[PDB]
Each structure stands twice: as structure tokens, then as C-alpha cells.
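S.K.: Shown below is the structure under consideration.
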Protein chains: 2
Amino acid sequence: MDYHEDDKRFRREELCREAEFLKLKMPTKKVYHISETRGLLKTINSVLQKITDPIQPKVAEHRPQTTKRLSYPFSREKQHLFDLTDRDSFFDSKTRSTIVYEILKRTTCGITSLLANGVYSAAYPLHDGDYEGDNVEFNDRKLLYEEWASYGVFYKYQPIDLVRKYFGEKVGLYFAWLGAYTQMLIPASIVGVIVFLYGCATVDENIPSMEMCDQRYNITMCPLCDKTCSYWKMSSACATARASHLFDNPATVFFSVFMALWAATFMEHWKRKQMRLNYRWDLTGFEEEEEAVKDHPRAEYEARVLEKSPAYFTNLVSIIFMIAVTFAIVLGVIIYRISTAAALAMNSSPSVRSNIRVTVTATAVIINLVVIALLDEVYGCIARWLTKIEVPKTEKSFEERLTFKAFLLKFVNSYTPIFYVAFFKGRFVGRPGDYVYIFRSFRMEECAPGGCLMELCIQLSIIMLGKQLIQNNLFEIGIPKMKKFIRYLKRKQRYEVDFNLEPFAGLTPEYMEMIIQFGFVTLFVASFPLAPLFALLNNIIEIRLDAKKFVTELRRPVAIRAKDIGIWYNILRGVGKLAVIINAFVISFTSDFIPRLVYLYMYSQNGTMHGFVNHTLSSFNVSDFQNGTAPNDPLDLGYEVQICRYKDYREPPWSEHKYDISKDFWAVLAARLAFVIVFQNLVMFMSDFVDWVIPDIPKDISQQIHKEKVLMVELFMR
Amino acid sequence: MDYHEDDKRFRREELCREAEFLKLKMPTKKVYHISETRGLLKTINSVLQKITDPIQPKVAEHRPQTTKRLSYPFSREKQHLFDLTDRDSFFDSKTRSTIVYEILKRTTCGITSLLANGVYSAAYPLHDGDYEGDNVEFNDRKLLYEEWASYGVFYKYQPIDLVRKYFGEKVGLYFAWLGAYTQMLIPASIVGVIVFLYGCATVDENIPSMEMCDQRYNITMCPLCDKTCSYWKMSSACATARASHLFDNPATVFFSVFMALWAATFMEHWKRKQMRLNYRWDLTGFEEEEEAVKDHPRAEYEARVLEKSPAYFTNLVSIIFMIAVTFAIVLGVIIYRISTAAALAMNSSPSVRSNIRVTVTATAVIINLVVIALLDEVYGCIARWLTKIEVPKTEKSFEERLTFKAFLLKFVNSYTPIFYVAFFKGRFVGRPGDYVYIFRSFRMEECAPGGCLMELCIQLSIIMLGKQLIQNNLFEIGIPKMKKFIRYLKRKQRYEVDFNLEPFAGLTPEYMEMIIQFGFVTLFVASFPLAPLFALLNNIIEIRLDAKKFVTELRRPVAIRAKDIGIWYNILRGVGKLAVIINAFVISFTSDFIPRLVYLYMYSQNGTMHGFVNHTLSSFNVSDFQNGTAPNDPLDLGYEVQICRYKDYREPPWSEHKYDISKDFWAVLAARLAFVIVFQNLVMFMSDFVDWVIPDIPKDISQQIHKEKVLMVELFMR
Ligand SMILES: [Ca+2]
Ligand SMILES: [Ca+2]
Ligand SMILES: [Ca+2]
Ligand SMILES: [Ca+2]
């Protein structure tokens, strides 16, 4: 008895009298083409539509889409707009749904203001067919859930054509983009594990690792705490140092070059795939501007200046946005400063002494992650509020400005931890003699023994494991399900089952999360190789997970059309242009690559290197400490202390210069900047060259569109 | 008696019998629409055409151009393709000429192969009307020569519409581009002379100039020659040093930032002007691909592999092109090395002693300029030959590849003088103790006293004066005129007068020369401000000069159509992207800006600077010379010599280190690279931001194209 319907509405069964008055007035506008029909239920009833056929011809030449034809060149039919195809039973419920949605948009108060009132609840099309049923008559939703949206069929491809024709163009483009993303993430991940195993095959045969773990030399160290620690041996940090060697060999620079070139070729390959996709569907997705009705506060402000009687308002909301994002980055760095106070002075009062010193930084990044998720929530909501106060012109413009503001907020708050740990961790602290004070209090911030890269490597590694594979996937699969179970604490028609499903929130969260992952996996690959492995695993989970989400825990979308990806290809190009200038900085300002090379070239006095640590570790006469800055226990853990060493490129204390800037500091900084210059310029040239040499329209469409134009112009005479 | 004609041909009046046989066969193809007519003359006769009217309707819907309409919105008529306008006497001779040229192209052997044979000479349309006559009946060529192409009307604008409608789209776009170029060159030139007068207003009040010209201190100098000179005083070079101060103040960095931002906004403004221009003419210049007949050796090679039975050939001609351009840059630097041997050892044997030392470098750049003009000729001819051996597909592809190869050749051979003088002049010579030998002969190359910038400044200044204002303009106005006078050593119908005029050589020389000038005036503005002044003068001459050239000493062009500028906007964007990375290098590696700033910041021990020269001038004990490297006359010109000074950032000889690399050398190199990094990254961001924030379609076309589409769709019903 379930007939052929389209795009139900909501009636609010028992101001409310004004609400039902307009909810009966506007259906007189809505029966200008199609008479409605209503429904019955137990909670609250609703309205419904039954389109008759020629109305879709009445708007089809008014909304010209290139539907199917009768002819075919080479066993692949061509497409034309609307004339004399006349099959009369060949439309699709996606097309019929977006047509009747267009008609619902056509009414004027419009339907958007009606939804903003509360006279309705939601007006969304109905899903055709119950998935995973007992005897269900092969509808495309159930077939798609069977063969696309469960993890057993993760190994085979994605049915792009059917997911488009059932969900519309936007979700089809998004999932085809995720498919191209994973398939281009495959070879970069394979070369990533190749360079990782190169690191493991030279985890021993490199020299400074052995020079660090060679015992009996009793290489002491300055305490790197204000007062609550003592001197110690570098060979106690040799484990983390040998671990750090794994990521910064002279092959990780090749890996970084490969990943930047990979971002370039992925961008070009996705342009080509999207062009072929738009060929395989509607030949253009071009629609005439101002198709949407102008937004409600636009016309309200029009009437306001009509009763009142500008250029300052966009600029003032832009500068207050700049103040917002600057307070956001400062709040990110101060919340990382707070996260450095995870367990301050556990030695003195608690004295539990778990003796790991990898669990404390893990606790720090854990509390940073939970507070930054909360700040993501606050920034998203207040950014949506601010873009509402924007009063933008159209929904395309409002949506673009909103997603730009929200991506800038999310990007800065979820990247300034890693940026701060890379380039502002110990670059600012003074020498062992004197330390810079934070609001005249004490030492600012100092980082772990055995390289300052490994802290960032572990933080980024477990941010990529946790907040992508585990945390975000599990909360996305759980939180709407848990809201459903909360309501579940509190026959079955297709409207009746479609009411309880979750409303749609757009494509912005999936785009935003995947672009955050892209920002990781092309901004911080040089210090941390095998980021494409975790991005591959998250994507393998994510495509089928969000497929299952769409087909099970989501109401039917409205199936809008847009041949462009959106703002997100521009944001991808932006992150790809930022990738080289941050990879250069991470190689030349965190890794031990460039000092290793400059010591191999200049001060070697031999073929290969030896005593590199014995070269960089400048000493410090312990008589020259400041008052109070002495360690509380010169315990003589090993040999003895008379001096302490530290690798800050300074002169020895016995020189007439005491602890000033030595020359080799200027030498290594010169070589560092020389590498940044040559790296950035050369590989930026190589990126723009591999974008020039790649055609953006391949040799299979470039002739074929003209060939079907030949077929059209030869048929069109008579 | 001069009736209404179109596009004459050439008949070769008395193999030759085969020549006249095909020259009678193909006119049977050519009378498929239009019967010909012939002519009589004294030297050698010709053929001619008289189009009848409806043939242009017969190809007009076949070649759809948006001609004029009958209606108008807002006193500006709209345009439509070809239906029911029916004025029957409204075509233009430009349109009729390109139509009959299209018909001449339509014949198959085609007309291009016929011109390649020699059976013809040339087939070009006729100019309508003799310019500057006594009683001439107001034809557009004479009017255009009166009011556009003579230097008295240089002060007013350019008539873009009429020069298009008389010459076609390509020359119209070119001259409108030159107009936009000059009009956007105006404000950059004004700010250039502002920063120049700032330099003149601080030519005295800066400190190191006074510290150089302060006498009685007897600041000696190392000889900077192998053997044939002596020591000397820096105050003898203080004149050129005070001149050098004029160009490298801390305001020339602002000027360089302004010029790079100017290149960005000129690019955007020219995109906007070209878009508005294409609105003001044909709404699209889009034509269906493969409109041209495939090239002759393409089909010949098709038949060759048809009788013979690839991917290697494009790659082998590309690598041989790379070998060609590498030999070109090496030949440029070796010809500058030869040009350094202008007058070697004039002191010893000739002893004329003109005592200028500005005339010798002028002679060097003069001989470099004449030999590089000869090399331009050789490279252009052999590059045309190589692109013929390319066997390209179409004339668009062949022309693009040819102009790319020729521009790369011309650009490298006419820029490696300035690049070599900037960044490879004295950066490679050793210390005064030991010098690097060129093929174990003697000292490589050393540059002038009083800064090494001023040599480049004078060389670039007089290359911009001579080889743009004087030499190229005078040879372009002279050489075809002189060939005409050579033939002049050896009634008057329009064909009869049109035969003796010069054939057309395309737009590539004017584009190429103007892009070379752009490359100067945005690649080397930082060292040499007021390059926009000379570019403004050359352009003010050049627009009216080439206008006069077109309308007087040039046959009528064929008036092809293309809505794009061509490859030249891409080449402009390329030079604009190279501009920042070469301006950064010229500021931080030739100027005295960044060492001035690093001495102002670090080693000052005072507020402002003093003894900057006394800081950089490291000394040299004269006992430590090599054998033979001593000067031939320790003449004691002034005080006395016991040591010689030189500004190469080395330690004094009395240190236990003798003449090694000092620390402050590493310091200033670090600061240099830091400035290159911050400059390049910041202003590249500012360029891409000022390209983002500028819309590429203004608010006067964006609505108006849709408004005339509204008019078209409202008229088109009935
Ligand atoms: Ca997730
Ligand atoms: Ca997700
Ligand atoms: Ca010239
Ligand atoms: Ca010229």
C-alpha cells in the first residue's frame, strides 16, 4: 500500500493559530502545481506530496539537466537536456525529490523562513526501501548498504555512479574525492614504510648513535631544570636518541621531497578525476546565479535601511575575526603551557616514581587534546554565531564564509601544539648561565633530553593514532547513536520510520576532518615519516564508516548539485603551498640532519664523522651558576661533576669570552637557512613544473566531448 | 574606378608548367563560391577576388561571430550571431577579409603548401585608402594614421575599438596591453623618482659615505690585480661609493616591495581590462579545435609511417634543447669573460691613460651588447629550425613551442650578463693570500673599487637607455626602411602599391621585446631604481612608433581572432614569480643594505653606526704574499704600506689564525639568508593575497552579461 511519494513535510498537530494559519495559506501556493496529501500517526501527523508527471517537464526545461538520450556512440549513450525523449516513466526519485524541493523553495513568505519560525520541523525526502530486510524488493538503498557500506567489502572499489544517483552530486563528489585520496595515499604510504625500514636498517650503523651509547666516558649534562633535579648522563637518554635517529636520516629529506611532490600530483590527479566525473555525469554543473532566494536578514536589513534613511561592517567583522583567531592561537599556546604543568615536582612531595618519563608527556598531550576538543566546540559555535551576524548575501556566500572561518579556527587551535613544540620549544631559552623569565617568575620552557624532535614525534604519532583512528571515529559512531538510545529510553510507515532518523548537518564536518588529516599528512611528514600509513588506515575505516552512517543513521539528503568540489580544493592548494615552507623549517630547525651535514663537511678533519656530540656539547663551569639556580643535589651519580655540558654551540668557559655566542653557532645557522632557501625554491619550482607538465583534461574526454557534440549537431538538423 | 575588392593573390607571370597547372587547378576549388578576377601591371601580374554578398551568410552561420543587432539596452546595443538582422550592407572589410582568407584556407592540395612551394608569393588583403593624401575620402586607415600613429598625439589615449575593427583582434589586444602597461607603469615610475629623490636627499647625511670621504686617514687597499697595479686609497673610490649609496638606502627595499606588489596588481588589472575588452567585442573568442588544417610535415610523416610499418622524438628534441640553452648560458658567461678583456694592461704598453675607468666598463658592455645581438640572431634562426624539426601538430602548437624556445634563448643570453655581474662577480675569488686559477692560469675575475653594485647599476642603466630607447627603436625604424631604399636603388593601383610594402612577421617580436623590458623592470629594480622611468619613455615611444609602423611600413595583416593574449600572460606570471626570488638575492647579496643593518644591530656599541668601513676592512700583512703576486711598485702613493686592507670579513693577521674565515662572515651570511627568507615568503604571500582580494570580473560586466542574456531570452520567444 506504500505508493510513490516525494518529500514529506511536517504539520504541528495540537503564535500557534498564526502558525496553522500560515501553514494553510502557503499550501495554496504549494498546490499551484501539486495537490498535497496528509498523514496519520500516534505522536504528531504530517503532510506529503504526490507529484504528477508533466510538472517535472514543466520545470525540466525550466531547470535544464542533461538527462539520458535514445542514441549511443560506441556502446555509451550520450545525454541531452529535455526534448522528445518521451519515455514518461524514466525519472529518478533523486531528480523528482530535488524538483519538488525546488518547488518548495519557490514559495514566498519562503520555506526557509518557515523552517526558521518553528511552524514546521523538517521537510526531507523519503528513503525508498528498508535496508537488510527479510524480503525486500531490491531497492538501491538496501543494495548499496549490502555492497558498499559494510567493512567486509572494504577491499574492493566504490560504486560512484550509484551513490551519486541515489544521493545527489555533492555526496558523490565527496566520496569520490575520498576514494581518490586513499588511492593516491597508497603509494606514498608504501614509500613511507620503505624509508622507515631504511631507518631501521641504519638504526645501528650510523656513527653518532654509537657515540652516544658508548659507555665509560661519563658524559655529564647540565640539569635543564631550575632547581629540582641534578646532573645526569647522556647515555641515560641514548635510548630515546637512538629512537630519534630513526626519523631524521638523510633519507627523510628524500621522503619529504617525495611527499610534497606527492601532494602536487594528487592535486592534479584529483582535478583530472573530477573532470572525468563531471563528464560521466551532467556535462556542466553550471547554474544561473541568484537561483537561491536572498537570505532572510538580507531582506530584513533592506527594509531596515528602507525605514532608516555598510562598507564598515565587513571590515569590522573581519578585524574582530582577526582578534578572535589571534586570541585563539595565544589560547592554544597558553593551554599547552598549562599542559606542561601535568605533574609538577612529582619527585619532591608525591615521590611515586613510576620512572617512565614518556607517560608524563602522554598525559600532557591527553589533557591538551581534551581541552582542545572543548575549544573546538566553543569556536565552532561562536564562529557560526559570528557568521550569522555577518549578514551575508546568499547561502553559497554565507556557507563559504562560515566554513572558512571555522576551518581557520579549527586549524590554528589543533596545530599550534605541534607548531609550538617544533619551532618555539627551546629556541628561546637562554644559556645555562641565565634564563629568560616568564613574567619575572622562573625558566620559561625546556625540552626533553635526547633530541627535541622525539617529543614532537610521539605527540604527533599518538595524535594521529588517537584523535583520528580511535577517538574521532568512535565518537562519530557513538554520540548520535547514544542520543538515539536516550530517546529510546523515552506497520511503521516510511514517514513514520523516517521521522526518528537524524537530521542532516551538511558535508562540512567530513570535509573539515579530512582536510585536517591532510594538513597533518603533508605538513609534518619530514620529522615523522609513516604518517601516510595512519592516514591510510583512518581513510579505509572512514569511507565505509561514513557510508554506513549515510545509509543507516541519517535521513535522506536533499541532493543539491554542484560540479565544483567547493572551497575545499582551494584549501587543499593552500595547505599544499604551506607544506613546503613548513617542511623546510621542520628539517632545518628540528632535525639533526643539517648540523650532521655541516659537521660532516667543515669540521670533520677525517672522512666520516666522529665526536659530533663531543663537538656540539659546549661545557659550563659549575662555579658560574646564578644564585638559587644551582641543582639541589650534586649527587655524583657517576664519575664526578666539575663542569656540565650542553649542546648550544657556545665557546668553552676557559676562553676570555665566557659563554657568549660562539662562531660555529653562526655557521650552523647559516647552513640551516641555506638549506631552507634551496629546499623551498627548488621543490616549489618542481611542484609548479609537475603541475604544468600534467594536462588537466586527459586524452579520453578532450576528443570525446567534441565527438558527442558532432553527434548532437549531426542529429539536430532533421 | 577602384571598386570593392578583397584579399588579392599572386600569379607568377613568365616546375613552372606544373606551377601554373596547379595555379589553374586550385582556382577551380576557389570558384566554388567566388569567381576570381585578374590584374595587369608592369613587373608581374596577379589575381584578385570580388566576394558576392550571401557567401558571407553562407559561412557566417558556419563561422558564428556575434555581429551587431537592431535593439539596445541603455544606449549600448547588444550583439548576436547571425539571423534576421538583414541590413545587407553592414559587413566590415576586416570581417570580409578574414572570411575570404578562411575560404582560401579551405582549399586542399592547401594554400599553406602552395605558399611553401613558391607558385605564389603572398596573398594578403588590401589596405583601404592612402594615408596623408591630398583629397582622400576619410578612410579609417588615414584617419587612424592622423589621430593615433604620430608622436604629436602621444599625450592622449589610444582608440582601441577602431584599431581592433581595422586590424583584427590580435593586434588590438596587443596594443591595448601596451596601453595598460604604460598606464600601470606611470605610478610605479612616479614612486620610483620619489625614492630616488629620497636617496639624493640623503646622499650626504648618511654616515658611511662621510666615513669613506673623510680624508687624512690614508685608508690603503690591497691591489685587487694580479701584478700590474699598486695599492691605493679608498677615498679615490669614494666618488663612486657616494654614487653607490644613492641606490641602496633602506628605502630601496621599500621600492622593491612596491615594485613586486605593482607587478601583481598590474597582472590583475590587465586580466580585468582584457575581460572587459572581450566583453566590448565578441562575447567569447572560443573556436572549435582543429579549425586549422593539420601541418604539412605532420601529414607527410603520417604517410611516411604508412609506408614504413615517436615517443622518443619529443624527448630527444627537448634534451637537445636543454643542451642548447646550457651551451647558451655558458657562451653568455664566457663572452662576458671575453668582454672583460677590453683593454688589458693599458698601463704597461700603450700608456695612453685617459684616466676615467668608467669608459673601460662601458666599452666592455658595448662589445658584449653587439656580440649578444649577433647571438640573438643566430639563436633565433637555429631555434626556428629546431622547432621546424620538431614536427608539431598544429600551427597554434608549433607557434607556442617556437615562441617558448625563442624566449628562453633570448632571455638567458640577454640576462646572464647582469646575473653574472650581480651574483658571480667576486663571490668566488679567494682571499688576498691565494686566488683561484681559471684553468691554472691566473686570477679569475675581480670587480671595481667602491662597491660591486655600481658596476651593475651602470651596465643595466645604459643597457636600458641604449638597447631599448636608442638602439632597438632606431634599428626597427631603420632596417626595413633601408631595405626599401636598397630596392629603391634598383595611377599606382592599390595592389600595385600594396605589393612593395613589407610582409608581416607576426606579433612575436613586439611581444618578445616588451617582455624582455618587463623582465628588466621587475627583475632588477631593487639595485637600480628608476628603471620604470626608462621603461615609460621606451613605451611612450614604442606605442606610437609601432602604430606608425603598422599603418605605413607594413602590409595589411590577415586579422585572425583570439580572445586570449596568448602564451605571454603565462610568461608574465612566470617572470613575476621569478621577480621576488631574484629581488631578494639582489638586495641581500649585492647591496650594502643587510650588512649595514647587521652592523647597526650587533656590533654597534653606540646608537648609530660609525667605522662600518673600519669594521669590515680586514687587513693583510704584506709579507704573506705569494711568489709573483706582489704588486710591481709599492710606490707609497700616500702615507706608507705595511699592511693592506680588504673588506672580506676575515680576521686580522696578528691572530694565531692567519686569514681564515672569521666569525662575523658567518654572522652576516646568516643575516643575509634570514632576510632572503623573510622577504621572499612575506611578499610572495602578499602577492597571492592581492591576487585573491582582487576580483577578476568587475561589477560592471558581471551583471551586464546576464542582463543582455535576459534581453536575449525575452526577445527570443516570438
Ligand atoms: Ca573520525
Ligand atoms: Ca568522521
Ligand atoms: Ca626598440
Ligand atoms: Ca620594437
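Numbering, chain A: per Swiss-Prot, residues 117-130, 165-259, 267-466, 488-668, 683-910 in sequence.
Just so you know, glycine gets a Cβ as well, placed from its N, Cα and C.
According to Swiss-Prot, the record shows the following:
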BINDING   A:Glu425, A:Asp883, A:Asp888  Ca(2+) 3 binding site
BINDING   A:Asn651, A:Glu705, A:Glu734  Ca(2+) 1 binding site
BINDING   A:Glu654, A:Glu702, A:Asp738  Ca(2+) 2 binding site
MUTAGEN   A:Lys428 to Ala or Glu  Decreased Ca(2+) sensitivity
MUTAGEN   A:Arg515 to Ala  Decreased permeability to chloride ions
MUTAGEN   A:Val599 to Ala  Increased threshold for activation by calcium. Increased permeability to chloride ions
MUTAGEN   A:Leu643 to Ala  Increased threshold for activation by calcium
MUTAGEN   A:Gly644 to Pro  Low constitutive channel activity. Decreased threshold for activation by calcium
MUTAGEN   A:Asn730 to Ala  Strongly increased threshold for activation by calcium
S.K.: Around the Cβ of A:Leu643 (mutagenesis position), how many other Cβ atoms lie within 10 Å? Please give the count over every shown protein chain.
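M.R.: Taking all protein chains shown, A:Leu643 (mutagenesis position) has 14 Cβ neighbours within 10 Å.
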S.K.: Whole-number Å distance between the CA of A:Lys428 (mutagenesis position) and the CA of A:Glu705 (Ca(2+) 1 binding site)?
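M.R.: So the alpha carbons of A:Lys428 (mutagenesis position) and A:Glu705 (Ca(2+) 1 binding site) sit roughly 21 Å from each other.
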S.K.: Near A:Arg515 (mutagenesis position), which residues of its chain come within a Cβ-Cβ distance under 8 Å, counting only those 6 or more away in sequence?
M.R.: A:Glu623
S.K.: Between the Cα atoms of A:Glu654 (Ca(2+) 2 binding site) and A:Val599 (mutagenesis position), what distance do you get, rounded to the nearest Å?
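M.R.: Cα-Cα, rounded: 29 Å.
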S.K.: Under 6 Å from ligand 1 by C-beta, which of these recorded positions make it: A:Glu425, A:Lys428, A:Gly644, A:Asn651, A:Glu654? Sequence order, please.
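M.R.: Near the molecule: A:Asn651, A:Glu654.
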S.K.: Taking 10 A as the limit, how many CB atoms besides its own sit near the CB of A:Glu702 (Ca(2+) 2 binding site)?
M.R.: 20
S.K.: Give me the Cα-Cα distance between A:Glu130 and A:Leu165 in Å, rounded to a whole number; there are 34 residues missing between them in the deposited model.
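M.R.: Roughly 12 Å, rounded to a whole number, separates the two Cα atoms.
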S.K.: To the nearest Å, how far is the Cα of A:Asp738 (Ca(2+) 2 binding site) from the Cα of A:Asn651 (Ca(2+) 1 binding site)?
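M.R.: Cα of A:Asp738 (Ca(2+) 2 binding site) to Cα of A:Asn651 (Ca(2+) 1 binding site) measures 10 Å after rounding.
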S.K.: Just to be sure I understand the contacts, which recorded positions have a Cβ under 6 angstroms from any atom of ligand 2? Candidates are A:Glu425, A:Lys428, A:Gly644, A:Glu654, A:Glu705.
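M.R.: Only A:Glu654, A:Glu705 qualify.
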S.K.: Return the count of C-beta atoms lying within 10 angstroms of the C-beta of A:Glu734 (Ca(2+) 1 binding site), excluding that atom itself.
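M.R.: That number is 24.
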S.K.: Are any of A:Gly644, A:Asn651, A:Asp883, A:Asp888 (the recorded positions) within 10 Å of A:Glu702 (Ca(2+) 2 binding site) when you go C-alpha to C-alpha, and if so which?
M.R.: none
S.K.: Between A:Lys668 and A:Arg683 the model skips 14 residues; how long is the Cα-Cα span in Å?
M.R.: 20
S.K.: List every residue in the same chain as A:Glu425 (Ca(2+) 3 binding site), at least 6 positions away in sequence, whose Cβ is under 8 Å from its Cβ.
M.R.: A:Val882, A:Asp883, A:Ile886, A:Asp888
S.K.: Around the Ca(2+) 3 site formed by A:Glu425, A:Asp883, A:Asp888, which additional residues qualify by having Cβ within 8 Å of the site's Cβ center?
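M.R.: Near the Ca(2+) 3 site, the remaining chain residues are A:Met424, A:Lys428, A:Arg429, A:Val882, A:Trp884, A:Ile886, A:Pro887.
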S.K.: Other residues with Cβ within 8 Å of the Cβ centroid of A:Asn651, A:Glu705, A:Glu734 at the Ca(2+) 1 site?
M.R.: A:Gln646, A:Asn650, A:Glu654, A:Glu702, A:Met706, A:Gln709, A:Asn730, A:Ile733, A:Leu737, A:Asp738
S.K.: When you measure from the Cβ of A:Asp738 (Ca(2+) 2 binding site), how many other Cβ atoms are you left with inside 10 Å?
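M.R.: Summing over all protein chains shown, A:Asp738 (Ca(2+) 2 binding site) has 23 other Cβ atoms within 10 Å.
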S.K.: Can you grab the distance between C-alpha atoms at A:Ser466 and A:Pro488 for me, in Å and as a whole number, given the 21 missing residues?
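M.R.: Cα separation at the break: 13 Å.
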S.K.: Rounded to the nearest Å, what's the C-alpha distance separating A:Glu734 (Ca(2+) 1 binding site) and A:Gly644 (mutagenesis position)? Just drop the number here, would you?
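M.R.: Their Cα atoms are separated by 14 Å.
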S.K.: Neighbourhood of the Ca(2+) 2 site (A:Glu654, A:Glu702, A:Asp738): other residues with Cβ within 8 Å of the Cβ centroid, in order?
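M.R.: Near the Ca(2+) 2 site, the remaining chain residues are A:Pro701, A:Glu705, A:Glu734, A:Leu737, A:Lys741.
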S.K.: Rounded to the nearest angstrom, how far is the Cα of A:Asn730 (mutagenesis position) from the Cα of A:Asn651 (Ca(2+) 1 binding site)?
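M.R.: The Cα atom of A:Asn651 (Ca(2+) 1 binding site) is 8 Å away from the Cα atom of A:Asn730 (mutagenesis position).
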S.K.: Out of the recorded positions listed (A:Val599, A:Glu705, A:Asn730), which are within 10 Å of A:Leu643 (mutagenesis position), Cα to Cα?
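M.R.: Correct set: A:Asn730.
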